[PDB]
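A.B. asks: What follows is a single structure, and I will ask about it in a moment.
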Amino acid sequence: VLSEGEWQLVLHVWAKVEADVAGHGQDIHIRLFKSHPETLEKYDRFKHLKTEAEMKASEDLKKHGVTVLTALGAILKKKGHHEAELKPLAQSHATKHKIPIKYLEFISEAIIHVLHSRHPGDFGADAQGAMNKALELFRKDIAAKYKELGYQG
Ligand code: HEM
């Protein structure tokens, strides 16, 4: 459970993301795919991308980043009251995409790294701590949904 203050810090930095969602999304995917190359292997639509400049140039990957962040943004703005937003996400990611919880840990790490890189003066130790907790909550709740659907990833 996050405090009200924690949620405010989360949402304060999120508003910075929303000034350039596409650019944040690109940087997060590029970070994820560099740090954990197996995740890219998992995306049939993107696994052909061989270099960082190809990744940055892909309109399709840029659009997907906006989709990912828009969904995460809508989740965070519910401040933990996110069942209606999380369920379909769990459904797809468990049953269609087959994404294990550990890949969600990887992209959470990517998010935190990008936000710190771009917004250090609004992403100090307390804001990082709040965002860590929000993303932990997201992963905990997605994991319970995966189990409910029969997926132990
Ligand atoms: C913050 C975490 C995440 C969010 C909010 C998110 C959100 C989304 C959304 C909204 C879509 C499109 C709708 C859908 O199919 O459900 C999508 C598709 C996808 N997700 Fe995620 N996702 C997340 C993490 C990941 C990670 C870590 C992977 C790593 C493999 C992944 C792989 C995919 C794939 C393969 C698709 C389908 C893309 C396509 O072929 O069009 N997701 N995700």
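Following Swiss-Prot, chain A shows residues 2-154, kept in their order.
Determination method: X-ray crystallography, 1.8 Å.
A Cβ is built for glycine as well, from the same backbone N, Cα and C atoms used for every other residue.
Pulled the feature table from Swiss-Prot, pasting it below:
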type	residues	note
BINDING	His65	nitrite binding site
BINDING	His65	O2 binding site
BINDING	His94	heme b binding site
VARIANT	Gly122 to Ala	In metmyoglobin
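Burial and contacts for the listed features, if you can.
C.D. replies: Look at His65 (nitrite binding site): DSSP puts it in a helix. Less than 8 angstroms from the CB of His65 (nitrite binding site) sit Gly26, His30, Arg46, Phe47, each of them six or more residues away in the same chain.
DSSP classifies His94 (heme b binding site) as helix under the three-state reduction. Of all Cβ atoms in the shown protein chains, 21 besides its own fall within 10 Å of the Cβ of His94 (heme b binding site).
Following the DSSP three-state reduction, the secondary structure of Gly122 (variant position) is helix.
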A.B. asks: For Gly122 (variant position) and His94 (heme b binding site), what Cα-Cα distance in Å is obtained after rounding to a whole number?
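C.D. replies: Pair distance, Cα basis, whole Å: 34 Å.
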